[PDB]
There are 6 protein chains.
Amino acid sequence: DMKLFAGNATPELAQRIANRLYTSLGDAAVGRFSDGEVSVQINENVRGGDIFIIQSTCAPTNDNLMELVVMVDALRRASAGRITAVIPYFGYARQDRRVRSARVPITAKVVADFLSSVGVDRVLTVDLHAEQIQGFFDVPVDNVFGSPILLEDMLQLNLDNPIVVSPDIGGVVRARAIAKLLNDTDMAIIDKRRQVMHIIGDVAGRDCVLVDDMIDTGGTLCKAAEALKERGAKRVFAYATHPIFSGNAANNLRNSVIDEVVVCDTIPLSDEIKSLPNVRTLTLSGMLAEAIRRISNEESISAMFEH
Amino acid sequence: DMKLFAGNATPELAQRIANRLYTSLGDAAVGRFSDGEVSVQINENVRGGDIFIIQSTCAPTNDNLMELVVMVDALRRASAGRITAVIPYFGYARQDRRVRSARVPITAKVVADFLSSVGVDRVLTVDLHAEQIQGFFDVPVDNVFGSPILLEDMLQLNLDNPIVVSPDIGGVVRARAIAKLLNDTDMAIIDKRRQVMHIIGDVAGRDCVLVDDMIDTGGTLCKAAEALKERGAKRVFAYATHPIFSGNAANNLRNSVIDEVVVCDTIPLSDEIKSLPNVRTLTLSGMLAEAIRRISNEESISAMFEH
Amino acid sequence: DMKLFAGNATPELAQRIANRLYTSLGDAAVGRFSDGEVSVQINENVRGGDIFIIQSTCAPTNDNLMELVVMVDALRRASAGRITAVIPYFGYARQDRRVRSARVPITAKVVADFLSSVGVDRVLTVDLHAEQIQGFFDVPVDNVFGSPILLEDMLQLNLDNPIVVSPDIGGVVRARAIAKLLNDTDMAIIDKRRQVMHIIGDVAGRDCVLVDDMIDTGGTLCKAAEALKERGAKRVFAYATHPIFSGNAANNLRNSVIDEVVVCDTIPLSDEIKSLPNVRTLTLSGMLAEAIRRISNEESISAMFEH
Amino acid sequence: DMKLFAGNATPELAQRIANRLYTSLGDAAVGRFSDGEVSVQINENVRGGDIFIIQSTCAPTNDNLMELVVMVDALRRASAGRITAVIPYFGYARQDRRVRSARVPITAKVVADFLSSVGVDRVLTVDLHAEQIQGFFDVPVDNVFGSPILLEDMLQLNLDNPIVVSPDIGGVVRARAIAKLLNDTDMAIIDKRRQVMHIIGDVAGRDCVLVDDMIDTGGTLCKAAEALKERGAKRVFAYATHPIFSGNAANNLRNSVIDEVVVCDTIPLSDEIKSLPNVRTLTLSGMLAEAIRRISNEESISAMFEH
Amino acid sequence: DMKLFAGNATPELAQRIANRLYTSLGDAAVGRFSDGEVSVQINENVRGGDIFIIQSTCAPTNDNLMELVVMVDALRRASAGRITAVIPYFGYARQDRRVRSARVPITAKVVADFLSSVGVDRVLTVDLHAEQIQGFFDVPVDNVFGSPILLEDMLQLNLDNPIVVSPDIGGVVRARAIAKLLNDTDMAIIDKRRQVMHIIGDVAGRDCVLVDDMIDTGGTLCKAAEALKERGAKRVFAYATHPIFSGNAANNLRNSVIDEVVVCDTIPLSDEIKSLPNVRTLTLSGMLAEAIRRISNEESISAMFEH
Amino acid sequence: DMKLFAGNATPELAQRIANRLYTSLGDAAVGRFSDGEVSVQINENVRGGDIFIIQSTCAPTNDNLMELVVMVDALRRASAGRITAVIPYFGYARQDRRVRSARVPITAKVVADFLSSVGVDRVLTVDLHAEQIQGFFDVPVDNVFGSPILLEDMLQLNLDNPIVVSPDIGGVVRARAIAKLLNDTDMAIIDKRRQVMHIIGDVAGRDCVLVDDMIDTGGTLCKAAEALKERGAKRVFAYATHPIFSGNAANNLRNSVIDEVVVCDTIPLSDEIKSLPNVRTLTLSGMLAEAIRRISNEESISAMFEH
Ligand SMILES: Nc1ncnc2c1ncn2[C@@H]1O[C@H](COP(=O)(O)O)[C@@H](O)[C@H]1O
Ligand SMILES: Nc1ncnc2c1ncn2[C@@H]1O[C@H](COP(=O)(O)O)[C@@H](O)[C@H]1O
Ligand SMILES: Nc1ncnc2c1ncn2[C@@H]1O[C@H](COP(=O)(O)O)[C@@H](O)[C@H]1O
Ligand SMILES: Nc1ncnc2c1ncn2[C@@H]1O[C@H](COP(=O)(O)O)[C@@H](O)[C@H]1O
Ligand SMILES: Nc1ncnc2c1ncn2[C@@H]1O[C@H](COP(=O)(O)O)[C@@H](O)[C@H]1O
Ligand SMILES: O=P(O)(O)OC[C@H]1O[C@H](O)[C@H](O)[C@@H]1O
Ligand SMILES: O=P(O)(O)OC[C@H]1O[C@H](O)[C@H](O)[C@@H]1O
Ligand SMILES: O=P(O)(O)OC[C@H]1O[C@H](O)[C@H](O)[C@@H]1O
Ligand SMILES: O=P(O)(O)OC[C@H]1O[C@H](O)[C@H](O)[C@@H]1O
Ligand SMILES: O=P(O)(O)OC[C@H]1O[C@H](O)[C@H](O)[C@@H]1O
Ligand SMILES: O=P(O)(O)OC[C@H]1O[C@H](O)[C@H](O)[C@@H]1O
Ligand SMILES: [Mg+2]
Ligand SMILES: [Mg+2]
Ligand SMILES: [Mg+2]
Ligand SMILES: [Mg+2]
Ligand SMILES: [Mg+2]
Ligand SMILES: [Mg+2]
Ligand SMILES: [Mg+2]
């Protein structure tokens, strides 16, 4: 008995996933009270059922997170059988350690504990910022890579001896994976010091493909593109998974040298970003639908990592 | 080693409490990242100390709640000794049961579990909506009544044989307590059916004192005042503790028959409400300061319930 | 695989519930050792089954509570699948908070923690003293109102413009619900001060119906009846759900002015009470049987709250 | 800050322990409500203090156990620092396993879980039935042997080449320890089959000393004494620690051949037993007082096991 | 969906159990990394299945224990349904209490907590050293006696009025059970003091059968055999369940007077022990296979304790 | 009351740390029983004390881990106050996620759960393989970098325009940190594909400094050195923190082109490795002693990250 429920964060993606599964979204009234508190009511029998909740913890981050945990609590007191939380974009994931024992929280661990507390049985995400966040839960966590869609889109560009560049030091593993998949090309890395940006590798007269896991303000992306072009690269393409686009992202992308920015749909786009002419969107609904189908049927999930 | 920390919800109240304790607020940078996520950094040694955090979970409710739990987590990983959360207004407290086994959450229990999960050792609140929320925690919870301040203000009005009215059926216990304290006067109750409001009791030619625990939209308050005046009451005064004032509260209070509305300061007032000429504010900083002082010194807290 | 087990508290009610479900009580030897310790032995295979235990925590309260938790432990180590505890009368429910931070326990929370500790999966009660006790558990709790049976009995009295009276301030919500159900009549409330009892409302020349959730000693009930009659009420009927009848209840009811006392059967009656001529009993076996049937079949429980 | 509190089970022993510590019992009102429910109120400040509760879980077993857990809960919500439960006789300790996977509970584990749930920090008992019950807790458990007092009393009898006999197979380890302490004498064991009792060892013309951990009904004790005398033993003395004396114990001991029965005071004696001329009582107040003193002062507890 | 997995401790026994169940061992690669750390990989779909893991915690004890807990963790994150751990020999079981409050651990409780932590749902062992270790878990534990096989082997010896002897005081209960089963014969006990060994009972001119639960170094066994022969016993046979055989066991058994040593196969034998001519092995694969079959089918396990 | 205890893994390091703190190691007998099981006995009063246990989880990994958890359990049942585990080398840390949802365990999370289960209050490690393992605990974890000692040793080599190389893609962050500290030099990275090793960066005619966190078999290190020399580098130095040196490490290092290998002392060296002429050891005893001193005195730990 598979039922899908959606919050207010990604309703359109939840509709696409439901369409690809040939079912319909379950009836739940998820809204706000007068003072801003989350209101949830489940409007159908869920006893013994296998429930999936689809909601990214994107901006407004805290309201979306509260919607998620409150729906899980309402479902779990209504005697639901098993609850899987599909969270295409896992928010607060960049706060995953205390560097130099600074007096900061590990907020990803706090969110994982909240989800375990209200009674989630399984989590399914796309492109976690740190893969060790799989260990912040006591439940199985399936971290699905978004690279098949992006790679299928890259191979339709007919680049002239492309080189894969990671905009920073934290993206090197993902850049290397993409470089191996993209006919096993070269790789270069942007290193930032003091300000001045150094490039480790040769980018002279080649098409450069920047790959990252998110675009928040476009700062690192735009700066790396400027560095690549001023060391003589023909074209630069940016390829990310999570389109956060916060702050001054629209102006940063508009006044940039990036020829094309391609993102997935784990977060809905705003109006100013949709108005931009060089920002294009791929869809992850098929991949998420197949993962949900495999989880619901006691099937192996390893087939989801094939290209 | 008593240290006080404040969030962004009630900073001015935290300053008044610190002033009455002749100390200063501890240094912590509590803010937002670019995308709306809570940022916390403790900027001083808290090892082994006795920490108090002062923050109401008022609107914006979810951001304030996340600030609170994230500060508790950061303090607890920095090896703080004991953490007391002073929460003058406990949000989400109106969702405390499932009526008729409706498929709703018990969100107050969820919030209590989150606070117990991040490592709170003690909670101190003012005028909980339901006193049974004391049982939603495994830690001691001190629910301090705000009625001493309000009563001290009522006794300075020189009312002509006043009668204490509860605007609804849920406020009868608080109304009875106030009526006993206010020279042991009469009590009347507003009952709403179908629309039409019935008054149980005699209110003809008497000064009426409405008492409640919050004013959210002013709906029940304004309607009860209209009923009281159209059954012939001389003057009506409204006395509440938590000034939520959400939605159309300013217009409802402006176009009403209530002569004076008196509230406490557990939630900061907006500009439109401060502009109103018949809304007046009392302060709870002395009572909270004395409660914090008694908790810090291993002293009996029962003296806080004296009039 | 539905199996019913019964303790020693309410065996006759368990038999009626079994009869209405067309099954038989499971074989378990629940008794006492020589020194008063609870002895439990399950005498049949319960592996993977869906178990229901029917036992009120009525007097002797502590022996009944220990029987319940010990049966749950024996069933859970015998590899039972799911255990539902049907507790028609939830004892210790009047101790649900600490008033004025008095150094008392919250014993309802202690009992809820014990039940969660031995491994109960679901609780089903009738007319909880405080509905917030639903939040003292981490499991679903279904609090079924006994008002349908009592209302069906009230409507067969043909009262002359009846008025519904709550004997104290804590029963106002239940009295209001009954008043709405009983053709939407008036409501009056007994208020006790200092001794002297005040009645808020008009009771002159009307049939009065006192409604409460329990009758423990009959003190409040008898006193309220005396007040109602000495302000001129024609007849007084008392309507309760839980017949505790402790202490001097028999003498208090015998030497009273109440014309008829009607109770449910969540607690068995003693001999002295059955000898009384004006105490009558209704049965809840049909309602509990239907609730058990709906829980066992993954059906919606909301239909149980219909009149 | 050492404070002692006592329940209703062993108040006189608690007074003796307080006298030997030159302090007084703390003020707490522990009683019953009208219907038999436990009532507890702490009447003094216990914040930060080191609390000891002295109460055996003797008959009436369940009321005493509930008093204990309810006092612990009331103390723990009043912000007590550390709570030690001194339980001279640990009830329900004979139910410590499931023999042949019988569908019975392990009730000692249930009691240990309840004590850990309400927040006990340390347990101190005398002569546990099974020493592995130390492993049923997550807190330190100090199981103090009562054999020093009993041995000091045995050595004042001037027996003629005594032999130490265990009445059953479960008491062999304790009998061997006593035999080693009692000038390293011989040991014999009673074995019961089918009825007929076999004695392994030689008891002809010797003074026999039966040692056990409890006397519940006197069945095994009286039967073993009869067997010993009908295989020709001069005198038989019975030496136990816990005087349960339930059921027909008074008649069994009166119509027996045991010359003298000596017990400790972990359970108060009834009137019929005190009337018996050959039942004598030793006291454990000094040993328990010294153990409490050593626990309170961060001193080594190993000195308590010296003879 | 019953699947069997085996570790490296008892692979041959796991094969025999699989053969008697007419299935095959599941595919899992359990090995060591270069530095000695346990490596585990499950090579098949286990989603929703009912898993059994067969592995004794025998020498090397800590590597076997780590293999077990690591396999349980890998299975539980792969979404296995229910995990039963068949542990024919439970290691660390001799450390089950703190005698005289010595500063030692209770290591059996630590192992039980680890197994409960990684997510074991049920434990099945053979001949636990202390039966109270059943209470160290929160899950059902089935402690199956190995005495049927040993008794079936004893009855094929045609002994001349045999007597059953326990080599020490801790084995008396097991010796008594065997003596009752073996046509209800006599029993004698070895008592060790100061060195000198005393025998309680008559062993002159009888065949002696020593029964124990393990043979670790053969010290107690060889010494008891010497004592029995030097008080004139015709033949001595040793009967144990767990063949640990550590240290100098081979030399102790070779230079001994025991005519025949019979053991079960809960631990594999070494080469030096297999070379011995008077050490013989029985098999427990049929009994364990039937217990696994009964657990998998929701059948009563009590039939396993029949002779 | 600071007490230090040591296991058998790193006794000599524990002695150096004790010497720098001007105290002595506490008395505890930590050994093995006959069959290989861990034996622990604490031989002094530890009640209320602040305990530190110094032991790396190095090879033999599982015995060392069991020693650690068993000592923690023995200390915690002896009523120790606070227990800090100093684990200079955290074993099993390389298994920190499930790549592509492979059916493997996350063994670092299992070890963290075991340590939290037995009652550790704080962990202090050196150079964790993944810094997110800080989030696998609920207690504070201080991950101290070993780079100050290594950098102080590098600056005493007088290299000719050195370049810092990371032998693999996982070491890039550490290599970048060292490069910034080492007068802000260049950085190059070894990339391995299919076999063939690519170097991103220019290493022609420069002194190369390989930095890693461990040396297990020397495979990556020796291969990277060969690649660097066959692209023309003058000298190659290897700088690591944890000297695991397992398998064929001695032969790999002997038949290599690395001029000098410098390691810390978090793991003791074997004889074959000490015989090597180009392997040199630094000490971390001063840094660990200062960290222990700061933890014991409620001082800020951030001063430990200064160069
Ligand atoms: N999109 C991706 N595809 C494949 N591997 C990835 C990706 N993103 C990160 N990785 C990590 O890159 C590493 C690949 O290792 P390998 O299996 O040797 O290619 C693993 O740690 C993966 O978790
Ligand atoms: N017998 C009863 N029938 C209906 N409501 C009840 C009863 N007893 C208590 N209540 C409470 O009365 C309130 C009724 O609210 P409403 O839905 O507005 O009638 C809810 O809080 C119910 O939980
Ligand atoms: N009164 C007692 N005195 C000493 N040991 C006892 C007593 N009762 C039981 N025992 C147990 O007897 C055993 C004595 O072992 P040992 O130290 O060899 O004398 C331990 O297991 C003790 O726990
Ligand atoms: N092999 C065995 N067969 C039967 N009982 C055993 C065995 N080993 C230990 N026992 C214990 O011996 C006792 C037998 O009690 P009974 O049922 O009176 O024979 C129980 O406590 C059993 O757990
Ligand atoms: N030895 C080291 N010194 C400094 N940072 C390190 C070291 N090893 C790893 N790191 C990480 O490198 C990053 C340095 O960031 P930054 O503060 O910008 O230099 C942090 O994530 C550190 O945790
Ligand atoms: O706003 P930006 O910093 O440019 O983008 C967010 C980046 O912060 C993290 O490294 C992510 O990997 C992104 O690369
Ligand atoms: O917006 P309003 O409903 O008028 O005020 C909030 C009320 O809702 C609860 O009963 C509170 O007691 C208040 O009386
Ligand atoms: O013995 P009594 O106090 O008269 O009856 C018990 C009452 O105590 C509680 O308020 C219940 O609602 C009852 O009304
Ligand atoms: O009433 P009784 O059975 O004679 O005495 C209780 C006995 O039950 C247990 O074995 C105890 O050791 C006692 O010996
Ligand atoms: O090496 P051994 O001590 O002779 O054999 C192990 C014994 O230790 C325990 O009592 C077991 O019951 C065994 O009898
Ligand atoms: O035996 P090796 O693989 O050469 O050394 C262990 C390496 O495995 C991990 O990447 C560590 O960072 C090391 O670099
Ligand atoms: Mg980045
Ligand atoms: Mg209200
Ligand atoms: Mg009442
Ligand atoms: Mg006995
Ligand atoms: Mg033993
Ligand atoms: Mg033995
Ligand atoms: Mg590496």
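Numbering, chain D: per Swiss-Prot, residues 3-196, 203-315 in sequence.
This entry, so its header tells us, was determined using electron microscopy, 2.6 Å.
Note: Cβ is positioned from N, Cα and C throughout, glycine not excepted.
On its own chain, D:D129 (variant position) has D:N145, D:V146, D:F147, D:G148, D:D221, D:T249, D:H250 as residues at least 6 apart in sequence with a Cβ closer than 8 Å to its own Cβ. D:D129 (variant position) carries neither a helix nor a strand DSSP state and counts as coil. The note that Swiss-Prot attaches to the natural variant D:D129 to A is: In mutant PRSA1; alters the binding of divalent cations, especially magnesium. Little alteration in the affinity for ribose 5-phosphate and 27-fold decrease of the affinity for ATP. Absence of inhibition by AMP.
As annotated by Swiss-Prot, Mg(2+) 1 binding site applies to D:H131, with the evidence given as sequence analysis. Cβ-based neighbour count (10 Å, all protein chains) for D:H131 (Mg(2+) 1 binding site) stands at 20.
The Cβ of D:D170 (Mg(2+) 2 binding site) has 17 other Cβ atoms within 10 Å, all protein chains considered. According to Swiss-Prot, the feature Mg(2+) 2 binding site maps to D:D170, an assignment based on sequence analysis.
The active site feature in Swiss-Prot is assigned to D:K194. D:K194 (active site) carries a strand DSSP state (E or B).
Around D:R196 (D-ribose 5-phosphate binding site), taking its Cβ as the centre, 6 other Cβ atoms fall within 10 Å, counting all chains. According to Swiss-Prot, the feature D-ribose 5-phosphate binding site maps to D:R196, D:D220, D:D224, D:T225, D:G226, D:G227, D:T228, an assignment based on sequence analysis.
What Swiss-Prot says about the mutagenesis result for D:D220 to E is this: 4-fold decrease in the affinity binding for Rib-5-P in the presence of magnesium ions. In the presence of cobalt ions, it shows a 15-fold decrease in the affinity binding for Rib-5-P. The Cβ of D:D220 (mutagenesis position) has 23 neighbouring Cβ atoms from other residues within 10 Å, across all protein chains displayed.
According to Swiss-Prot, the mutagenesis experiment D:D220 to F carries the annotation: With magnesium or manganese ions, the affinity binding values for ATP and Rib-5-P are comparable to those of the wild-type.
What Swiss-Prot notes for the published mutagenesis of D:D221 to A is this: The affinity binding for ATP is comparable to those of the wild-type, apart from a slight decrease in the presence of manganese ions. The affinity binding for Rib-5-P is greatly decreased in the presence of both manganese and cobalt ions but only about 2-fold in the presence of magnesium ions.
In Swiss-Prot, the entry for mutagenesis D:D224 to A states: With magnesium or manganese ions, the affinity binding values for ATP and Rib-5-P are comparable to those of the wild-type. The structure shown retains the original residue. Annotation note: D:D224 (mutagenesis position) sits in a coil segment as assigned by DSSP. Spatially close to D:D224 (mutagenesis position) yet at least six residues away along the chain are D:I252, D:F253, D:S254, D:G255, D:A257, judged by Cβ distances under 8 angstroms.
Swiss-Prot gives this note for the published mutagenesis D:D224 to S: With magnesium or manganese ions, the affinity binding values for ATP and Rib-5-P are comparable to those of the wild-type.
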(message) So among D:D220, D:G226, D:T228, all listed as recorded positions, which is physically nearest to D:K194 (active site)? Use the C-alpha atoms.
(response) D:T228
(message) For the missing segment of 6 residues, report the Cα-Cα distance in Å between the flanking residues D:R196 and D:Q203.
(response) 6
(request) Tell me, if you would, which residue among D:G226, D:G227 (binding-site residues) has the fewest other CB atoms within 10 Å in the structure shown? (result) D:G227
(request) Under 8 Å, Cβ to Cβ, against chain C: pull out the ones among the recorded positions D:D170, D:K194, D:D221, D:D224, D:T228 that qualify, in sequence order. (result) D:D224
(request) State the three-class DSSP label for D:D170 (Mg(2+) 2 binding site), counting H, G and I as helix, E and B as strand, and everything else as coil. (result) coil
(message) If you count CB neighbours within 10 Å, which one among the binding-site residues D:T225, D:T228 has the smallest count?
(response) D:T225
(request) Compute the C-alpha separation of D:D170 (Mg(2+) 2 binding site) from D:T228 (D-ribose 5-phosphate binding site), stating it in Å without decimals. (result) 7
(message) If the D-ribose 5-phosphate binders are D:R196, D:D220, D:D224, D:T225, D:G226, D:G227, D:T228 per the record, what's the largest distance between their Cα atoms, in Å?
(response) 22
(message) Between the Cα atoms of D:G227 (D-ribose 5-phosphate binding site) and D:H131 (Mg(2+) 1 binding site), what distance do you get, rounded to the nearest Å?
(response) 18
